[PDB]
Every structure is written in C-alpha cells, then in structure tokens.
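J.: Quick one: this structure, given as structure tokens, is what I'll be asking you about.
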Amino acid sequence: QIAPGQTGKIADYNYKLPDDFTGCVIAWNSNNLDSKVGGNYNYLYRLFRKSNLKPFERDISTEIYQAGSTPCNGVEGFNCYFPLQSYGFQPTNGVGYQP
Amino acid sequence: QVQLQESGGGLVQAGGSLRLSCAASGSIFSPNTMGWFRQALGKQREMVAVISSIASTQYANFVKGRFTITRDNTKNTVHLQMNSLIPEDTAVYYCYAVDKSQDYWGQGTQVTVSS
C-alpha cells in the first residue's frame, strides 16, 4: 500500500501518496527487532475516519468516531469507537502479519 | 530518550483506593497530552482517560465519577487517583504521551482488586 495511486486502509487513511511521486519506498521486516513474545501493542492503527486524507497529511487526533447517528462526545459506546487499535506483533506470526 | 516512570499499583481489596504516578522525562515539548489506558488479559487497550495542557480532563463511561487525574506543572507529572475500585478494574494500565512527535508508552502497573 506504500506506492502512489494506491488505496487501502493505510493508503486512504494513514499516509496518502500523490500519483506524482519522485522518490523511493524502502522497507525491511523487523521480526527480530519489533516483535515480543507477549505481543507488541505499542504501534497503533486507525481503521475509521470521517474522510480520506490529502497527500503527506498527518492527523494525530484521538477523537472518537461516530459510526451511528448519535454523537459520541468523546466517549465510546454503541456505535462509538476509539480511532486506534493496536497490532499483535509476535515472533511466531506469519509473513503477512510480521513487522 | 523519552522515559515515563509509572508506579503506585498493586493488590487492593474491593472498595479500596490507590494513587498511580507517571513522570515524563526527555524531550516532552510544552504542548503535551498525558493519558492512561487499560488492558486486561484478553482485551485491547482501553483508554481510561486523557488530560491536555489546557487542563481539561476527559474520562470514559466505564468508570463514571470514580477515577481522577491530577497534574503537577512544576515537574510536569501526573497522578491517577484510583478510588471506589471494582473487580472489573482488574487490568494492567499504561501511560500515553501524545506530545507533538514520536509517542512513548510506559512499562506497566498491575492493578488487582478482588475478594
């Protein structure tokens, strides 16, 4: 999902890459660096937002998103969810789920 | 290296009180936001509460009117007053510094309440 013109939860909600990139995406797999036996939940991930970003936009807001019709007022509940879910980085995870 | 010192948990009978503490060292630029999160074995991080530099306090409905957050501007530290405890509060808690840059978490504070 890190390349220009792409979509997905990361490409639409996390870090939008304009179709006109000049530059390089270089990644590695921190299986022996970032995973712990009990699960490393220090890396947080949003799945819900009101709208998609603009390129190189950063939102660090923690406002609770309103999935229903009623307002959440900064409190979870029915149709109210926090933005960030954490990741189960574990050294026994499969290649797709590894860091 | 931003470091958060968290202390003050343990085992307390139902109805007791505790006072956790998180002290922030390192960069911690002035517009910071310090919050506390809950995790019981088998669940995710449950945001207990949040305070910003504006002095505003935001709490979830899980513990309405029971948990409080106190600030120390001189040392820029935070204390969680943990009162009217119920076995549903049995969860390890963590600290979250929003700050303006890289976020940093704590090491954990065990809070157990049962009879």
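Swiss-Prot numbering applies to chain A: residues 409-507, in that order.
Every residue gets a Cβ built from N, Cα and C, even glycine.
Pulled the feature table from Swiss-Prot, pasting it below:
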type	residues	note
VARIANT	A:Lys417 to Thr	In strain: Gamma/P.1
VARIANT	A:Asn440 to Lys	In strain: Omicron/BA.1, Omicron/BA.2, Omicron/BA.2.12.1, Omicron/BA.2.75, Omicron/BA.4, Omicron/BA.5, Omicron/BQ.1.1, Omicron/XBB.1.5, Omicron/EG.5.1
MUTAGEN	A:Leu452 to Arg	Increased resistance to neutralizing antibodies. Decreases HLA binding to NF9 epitope. Increased binding affinity to human ACE2
VARIANT	A:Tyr453 to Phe	In strain: B.1.1.298
VARIANT	A:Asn460 to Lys	In strain: Omicron/BA.2.75, Omicron/BQ.1.1, Omicron/XBB.1.5, Omicron/EG.5.1
VARIANT	A:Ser477 to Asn	In strain: 20A.EU2, Iota/B.1.526, Omicron/BA.1, Omicron/BA.2, Omicron/BA.2.12.1, Omicron/BA.2.75, Omicron/BA.4, Omicron/BA.5, Omicron/BQ.1.1, Omicron/XBB.1.5, Omicron/EG.5.1
VARIANT	A:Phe486 to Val	In strain: Omicron/BA.4, Omicron/BA.5, Omicron/BQ.1.1
VARIANT	A:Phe486 to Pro	In strain: Omicron/XBB.1.5, Omicron/EG.5.1
MUTAGEN	A:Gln493 to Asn	Reduced host ACE2-binding affinity in vitro
VARIANT	A:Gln498 to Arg	In strain: Omicron/BA.1, Omicron/BA.2, Omicron/BA.2.12.1, Omicron/BA.2.75, Omicron/BA.4, Omicron/BA.5, Omicron/BQ.1.1, Omicron/XBB.1.5, Omicron/EG.5.1
VARIANT	A:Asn501 to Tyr	In strain: Alpha/B.1.1.7, Beta/B.1.351, Gamma/P.1, Theta/P.3, Mu/B.1.621, 19B/501Y, Omicron/BA.1, Omicron/BA.2, Omicron/BA.2.12.1, Omicron/BA.2.75, Omicron/BA.4, Omicron/BA.5, Omicron/BQ.1.1, Omicron/XBB.1.5, Omicron/EG.5.1; May enhance affinity to human ACE2 receptor
VARIANT	A:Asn501 to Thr	In strain: 19B/501T
MUTAGEN	A:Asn501 to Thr	Reduced host ACE2-binding affinity in vitro
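Quick one: how deep are these features, and who are their neighbours?
T.: The Cβ neighbour count for A:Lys417 (variant position), using a 10 Å radius and every protein chain shown, is 13.
Secondary structure at A:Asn440 (variant position), as computed by DSSP, is coil. A C-beta separation below 8 Å, combined with a sequence spacing of at least six in one chain, links A:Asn440 (variant position) to A:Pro499.
Taking all protein chains in view, 16 other C-beta atoms sit within 10 angstroms of the C-beta of A:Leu452 (mutagenesis position). Secondary structure at A:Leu452 (mutagenesis position), taken from DSSP and collapsed to helix, strand or coil, is strand.
Within the same chain, the residues at least 6 positions away from A:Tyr453 (variant position) whose Cβ sits under 8 Å from its Cβ are A:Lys417, A:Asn422, A:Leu492, A:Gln493, A:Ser494, A:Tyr495, listed in sequence order.
Taking a C-beta cut-off of under 8 angstroms and a sequence separation of 6 or more, A:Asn460 (variant position) has the following same-chain neighbours: A:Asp420, A:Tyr421, A:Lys424.
Counting every protein chain shown, 6 other Cβ atoms lie within 10 Å of the Cβ of A:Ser477 (variant position). According to DSSP, A:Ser477 (variant position) is assigned to coil rather than to any helix or strand.
Classification of A:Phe486 (variant position) by DSSP places it in coil, neither helical nor stranded. A C-beta separation below 8 Å, combined with a sequence spacing of at least six in one chain, links A:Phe486 (variant position) to A:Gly476, A:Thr478.
A:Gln493 (mutagenesis position) is surrounded by 15 other CB atoms, counting those within 10 A of its CB over all protein chains shown.
For A:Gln498 (variant position), the count of additional Cβ atoms within 10 Å of its Cβ stands at 17 [all protein chains shown].
Residues near A:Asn501 (variant position) in space but far in sequence (CB under 8 A, at least 6 apart, same chain), listed by position: A:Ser443.
Mapped onto three states, the DSSP output places A:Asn501 (variant position) in coil.
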J.: For the recorded positions A:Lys417, A:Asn460, A:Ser477, A:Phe486, A:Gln493, A:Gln498, which residues show a Cβ-Cβ distance under 8 Å to chain B?
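T.: Answer, by Cβ distance to chain B: A:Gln493.
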J.: Which state, by DSSP, holds A:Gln493 (mutagenesis position): helix, strand or coil?
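T.: Strand, per DSSP.
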J.: Where A:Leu452 (mutagenesis position) and A:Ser477 (variant position) are concerned, what is their Cα separation in Å, rounded?
T.: 26
